[PDB]
Number of protein chains: 2
Amino acid sequence: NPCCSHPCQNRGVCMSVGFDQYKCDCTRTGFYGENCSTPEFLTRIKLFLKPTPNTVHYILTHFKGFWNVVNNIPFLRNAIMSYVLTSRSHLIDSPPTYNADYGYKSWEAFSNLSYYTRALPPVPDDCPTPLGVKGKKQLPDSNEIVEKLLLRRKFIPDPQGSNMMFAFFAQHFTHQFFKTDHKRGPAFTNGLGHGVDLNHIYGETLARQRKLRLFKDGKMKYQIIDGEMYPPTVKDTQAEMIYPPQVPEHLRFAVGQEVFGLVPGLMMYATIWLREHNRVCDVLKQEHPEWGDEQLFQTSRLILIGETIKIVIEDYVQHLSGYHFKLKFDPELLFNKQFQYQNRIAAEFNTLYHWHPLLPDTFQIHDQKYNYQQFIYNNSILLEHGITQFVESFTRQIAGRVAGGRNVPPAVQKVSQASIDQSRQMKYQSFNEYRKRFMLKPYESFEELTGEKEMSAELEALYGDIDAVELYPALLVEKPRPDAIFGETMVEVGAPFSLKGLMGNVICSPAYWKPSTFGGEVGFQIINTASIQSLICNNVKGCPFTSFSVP
Amino acid sequence: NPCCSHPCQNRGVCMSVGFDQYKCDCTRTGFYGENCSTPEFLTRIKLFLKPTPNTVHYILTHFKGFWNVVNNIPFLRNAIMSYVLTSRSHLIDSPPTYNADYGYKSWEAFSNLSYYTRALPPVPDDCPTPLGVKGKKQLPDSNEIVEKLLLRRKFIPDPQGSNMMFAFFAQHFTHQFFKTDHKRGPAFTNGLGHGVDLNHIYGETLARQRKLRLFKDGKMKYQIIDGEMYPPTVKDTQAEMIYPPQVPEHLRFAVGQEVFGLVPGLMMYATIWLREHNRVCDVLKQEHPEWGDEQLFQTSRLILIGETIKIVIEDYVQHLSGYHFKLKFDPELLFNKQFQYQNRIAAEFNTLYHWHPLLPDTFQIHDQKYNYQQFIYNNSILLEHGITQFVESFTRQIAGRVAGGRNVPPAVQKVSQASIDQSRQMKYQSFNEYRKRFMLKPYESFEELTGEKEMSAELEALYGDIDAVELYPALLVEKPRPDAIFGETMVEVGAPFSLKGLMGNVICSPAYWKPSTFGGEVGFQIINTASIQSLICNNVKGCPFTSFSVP
Ligand code: COH
Ligand code: COH
Ligand SMILES: *[C@@H]1O[C@H](CO)[C@@H](O[C@@H]2O[C@H](CO)[C@@H](O[C@H]3O[C@H](CO)[C@@H](O)[C@H](O)[C@@H]3O)[C@H](O)[C@H]2NC(C)=O)[C@H](O)[C@H]1NC(C)=O
Ligand SMILES: *[C@@H]1O[C@H](CO)[C@@H](O[C@@H]2O[C@H](CO)[C@@H](O[C@H]3O[C@H](CO)[C@@H](O)[C@H](O)[C@@H]3O)[C@H](O)[C@H]2NC(C)=O)[C@H](O)[C@H]1NC(C)=O
Ligand SMILES: CCCCCCCCO[C@@H]1O[C@H](CO)[C@@H](O)[C@H](O)[C@H]1O
Ligand SMILES: O=C(O)c1ccccc1Nc1cccc(C(F)(F)F)c1
Ligand SMILES: O=C(O)c1ccccc1Nc1cccc(C(F)(F)F)c1
Ligand SMILES: *[C@@H]1O[C@H](CO)[C@@H](O)[C@H](O)[C@H]1NC(C)=O
Ligand SMILES: *[C@@H]1O[C@H](CO)[C@@H](O)[C@H](O)[C@H]1NC(C)=O
Ligand SMILES: [N+]
Ligand SMILES: [N+]
Ligand SMILES: [N+]
Ligand SMILES: [N+]
Ligand SMILES: [N+]
Ligand SMILES: [N+]
Ligand SMILES: [N+]
Ligand SMILES: [N+]
Ligand SMILES: [N+]
């Protein structure tokens, strides 16, 4: 297959014509030629005026006093934020295109919501190498990659100061749209909403939602333990959860996402958001004593979806970017712009979000330590310390650096290896192919990638060719930005997927983004004043200080 | 419920505030005030300058010499067509909002694809009258309405000259997205693609697609009967169909849509489109001898989707409109515009498309006459005459006038009664409400509605209040445009639903609309040169002349 070499550049569509020839479709690429390499006149101007992402990152992470003024000039802040959204979103195809089984556009790939979609098509089946033509006939042994390049020696904390509040928020929030159906294989998802629908609170199906709801005052079922609200039990809801048999029946908490029993950190956030739901129910009953249970529940869900997107943009991504520029959640920014209010979760977005180097060596709650053997599937820890102590503790505990390499804990070693194996099953193109897909310069050497001698040598010994390095491994060994948590590629690939899932939500569309959608101005204001601190303050006893960075 | 009277004007959203008050949300309506009835300044200017629909319709249906010139000035014709697409599409909320069970915006209404969506929300179930506050406490007997106002006495031919090729194309085409799940109720659909996916050829599910395919050269199963290609049978495919016990096995043809055995006119188009898929397979194999069966099938389906949109816009809606301006299917018209490439089928779109008055009292094939008892579920008629004969006969046979009243054949009398009854189950608002929803002045009298005295008196005796007249009856008795098949409301309410389903298709999006999507220029050109005449010429023996109107 002539397209195995990935000849077409700049988003050109490679199509085989005959057995030994190929064609490139350069339509609206801004280029022409056999391989869509020759820039058009306009493209040539743009390409010359366009700054490198590293430049843009320098500018955004510097000149603090300037940004603090820009942030307070609504016309400027809005104009900038609006550009961030439109420009990054242009990198995602929407409606979506390829999936694991289709390197060409097809109706099966478009319409079948059980697939993750794909930003780059799969390497065709009959190719010289796994990645196409580059690399050896067989990719290196995955466990060797982990040990040599990813496995943690000594803990490397995050220079940006990310804490466990941040790490578990990342895990909790993304696991509503990262829900791969492993009975089927890594190419499939159970999250058919394909974004921020809060199914990890309310359940994926109406059947599960009905088991978790109280059907009084719009509320969700709960227990009162030690004078505080917790999730209901599997016994009381009949909502299936994943628990090893060791777990006693009373500690089997039931929440929207089957798997959130895995760690108390997840169940901490499930509890916090559950409280928030029932709190907003109380607020809306005041505003609407005439409302029934159903409308109270639905309107609370829509408000909580708003809070989530609000908090994710203005607190979580804000922290994660390190920008002095204050990011904004404002759907009105896009009303005069071209933008598709839909989304489809990309498998590559799932792959890049395996931030297990975030995880510490031990989990430190109050004046105690817990190893993974003790921490996993142990909600006894959650009831013992309470949410307040959990927030106090997780706020102060530093997370690990994700880029730079050699920082995956041994406990989740096999998870990192699984990430590589599964991407091979799905036939991911190479790391450098994905760089080009998101308009980055491909690395010319293992050293340029790592900015370093050891790993770059280990890498060359494993792969040989720089164009043979796989997507997942390279992301974790890539040279981090100065004192940053991520390298260049993580940010430039990840941000477009993220923003599209966030602003592509139906509530951001003009038909929805009205106060009447959320019960009036009071409900609407809950969205637009939401923060990670306020989430904790309204729902955690004592209103402890919190933040996604260590004090 | 203070919203029962539908207080809020001009798209304002009504919301209860306490037990005895409401608030109108006027956001982006272009109005303000308690009921959103006060125009803003720009609104005042737009209203003053905007010509009425009947004025626009007059202009488009006169001055042929002028339009012949306009038609041949591409810059101009493109601008007009582009304007037609965007202005009509604005009348549809996309992503969708209400459904039968939600008069307020909710995640259930947005996310559950099993529902028909709703242009106007349902009337609350605790209102003083079934339509809100206007009209009597009980609605007229639906059988009375049908008999007094809708039932046919003498056939009334369509003045626009629509033939049976048109009537069965209408039925064939729309029943791919009008597929209500009566197991659940009228509010639910089995067409989860919500638009033009050609499931009525290939099947809704992958399981059904697999039964119908040949898995050789990307083709669909078929039979050769008297020299020509026909669809396969239930027995050979195992794809279930609806047939009465009378029909012998070997005549139980199996096609995408389960109900297309109901009438030979549908089975004709199913045959023609089946031939077209396999014809396109032959074309593509020649272009791509290296392609396997899968890519040949998928690429063929994408091409035929395009052919469908092409034909519907430039032949079907063209004829339908009565315009001298020449409509154009060109996804490029929208690439610089704001437009959502998605669609959700409106229940009201389904209701208004109940065009059973199109139907004759008898069906004339060649020199034979068939009444309903012998025409229904009779596929031997199809084998008897063959497709060429069917086309020639149907191209000649005139269809009935849809608007103007009293033109529903007695045979499908109960279907027309089911349409009224189901509207009431789903709590449709009134005709006048839907007129305001689509920016039409509400009718002040029944006489104004029908343009006559007789029918308007039955109407008044049945309903009492002009604001109590229901959507579906009013659509069919409404005064038709001069020598037209429809009145003002059918056109102005239906056109936006239609255009959104057509241009909102994924293939019309910029990522898909390019030659490589369709296997190159040869395939891309089958779409862009497709017409109802070429469809027939390529797949019907003898290449008989055809058209959507009688010679
Ligand atoms: C910030 C990101 C983050 C965090 C903090 C986190 C925290 C933790 C954690 C304890 C706190 C444990 C014990 C694990 C362990 C696992 N993780 Co993560 N995970 C994270 C991101 C992910 C993502 C993303 C996936 C893929 C889930 C999917 O695709 O469904 C994942 C998958 C897994 C799997 C599935 C294995 C497989 O074969 O795919 C295991 C096991 N893990 N992880
Ligand atoms: C638009 C043109 C058109 C035509 C020409 C047409 C021609 C014919 C025809 C013979 C030629 C027959 C025997 C029927 C008979 C029926 N039609 Co139509 N139908 C048409 C548009 C529709 C639509 C739209 C529906 C609703 C489909 C659905 O799934 O609800 C429909 C529904 C029906 C139903 C189901 C009614 C119910 O239970 O709700 C029957 C029976 N019929 N129709
Ligand atoms: C889209 O909306 C549909 C209508 O609400 C919904 O279908 C409904 O689903 C429920 C349960 O899923 C069915 O009722 C069930 O009720 C008892 C609970 O006590 C169960 O034990 C029963 O087994 C029964 O299944 C409703 O009958 C059903 N209604 C209809 C009209 O089909 C769909 O589930 C919604 N779709 C999604 C994806 O959520
Ligand atoms: C979305 O794509 C999925 C993957 O192709 C698809 O799932 C597949 O569905 C087929 C048929 O529905 C299954 O094949 C069946 O084949 C025989 C019956 O002849 C049985 O023995 C099998 O057990 C099975 O029922 C595939 O196994 C299945 N593949 C996977 C990975 O689940 C979905 O159906 C597609 N979604 C839609 C809405 O069409
Ligand atoms: C739980 C996260 C929700 C975000 C809301 C943050 C504010 C929480 O506090 C709220 O502040 C409002 C003013 O904005 C007041 O009107 C409310 O009375 C008060 O409850
Ligand atoms: O938001 C995520 O989930 C994200 C994930 C991975 C990588 C980058 C991510 N967001 C991000 C990172 C830097 C800058 C911006 C932007 F400012 F564009 F929003 C967004
Ligand atoms: O296209 C349909 O199926 C249609 C249905 C009902 C009513 C009008 C319809 N179309 C339509 C009727 C008149 C003019 C135009 C338009 F010109 F806008 F395209 C479209
Ligand atoms: C779970 O946590 C409790 C403390 O809350 C501890 O006593 C117990 O040993 C833990 N379980 C395991 C398996 O370590
Ligand atoms: C079906 O059509 C054929 C004509 O080919 C006719 O002989 C037969 O009587 C018809 N069936 C019925 C039930 O009328
Ligand atoms: N592409
Ligand atoms: N150029
Ligand atoms: N469940
Ligand atoms: N451990
Ligand atoms: N550093
Ligand atoms: N609305
Ligand atoms: N089937
Ligand atoms: N009949
Ligand atoms: N007329």
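Residues 19-569, in that order, are what chain B shows, numbered as in Swiss-Prot.
Recorded method for this deposit: X-ray crystallography, 2.5 Å.
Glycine is no exception: its Cβ is also placed from the backbone N, Cα and C atoms.
Quick look at what Swiss-Prot lists:
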- B:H193: active site, proton acceptor (ACT_SITE)
- B:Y371: active site, for cyclooxygenase activity (ACT_SITE)
- B:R106, B:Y341: substrate binding site (BINDING)
- B:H374: heme b binding site (BINDING)
- B:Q189 to R: Impairs two-electron hydroperoxide reduction and cyclooxygenase activity (MUTAGEN)
- B:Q189 to N: Increases two-electron hydroperoxide reduction. Has no effect on cyclooxygenase activity (MUTAGEN)
- B:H193 to A: Reduces two-electron hydroperoxide reduction and cyclooxygenase activity. Catalyzes predominantly one-electron hydroperoxide reduction (MUTAGEN)
- B:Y371 to A: Decreased protein stability. Increased decrease of protein stability; when associated with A-516 (MUTAGEN)
- B:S516 to A: No effect on protein stability. Increased decrease of protein stability; when associated with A-371 (MUTAGEN)
Worksheet item: For the mutagenesis positions listed here (B:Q189, B:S516), which one has the lowest count of neighbouring CB atoms within 10 Å of its own CB?
Response: B:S516
Practice prompt. Calculate the distance in Å between the alpha carbons (Cα) of B:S516 (mutagenesis position) and B:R106 (substrate binding site), and round it to a whole number.
Written response: 9
Worksheet item: For the recorded positions B:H193, B:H374, which one has its C-beta crowded by the most other C-beta atoms within 10 angstroms?
Response: B:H374
Item to complete: Could you say which of the recorded positions B:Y341, B:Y371 has its Cβ with the most other Cβ atoms inside 10 Å?
Response: B:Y371
Practice prompt. Name the one residue among B:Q189, B:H193, B:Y371 whose Cα is closest in three-dimensional space to that of B:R106 (substrate binding site); these are the mutagenesis positions.
Written response: B:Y371
Discussion item. Taking 10 A as the limit, how many CB atoms besides its own sit near the CB of B:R106 (substrate binding site)?
Written reply: 19
Discussion item. Give me the CA-CA distance between B:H374 (heme b binding site) and B:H193 (mutagenesis position), in Å, as a whole number.
Written reply: 14
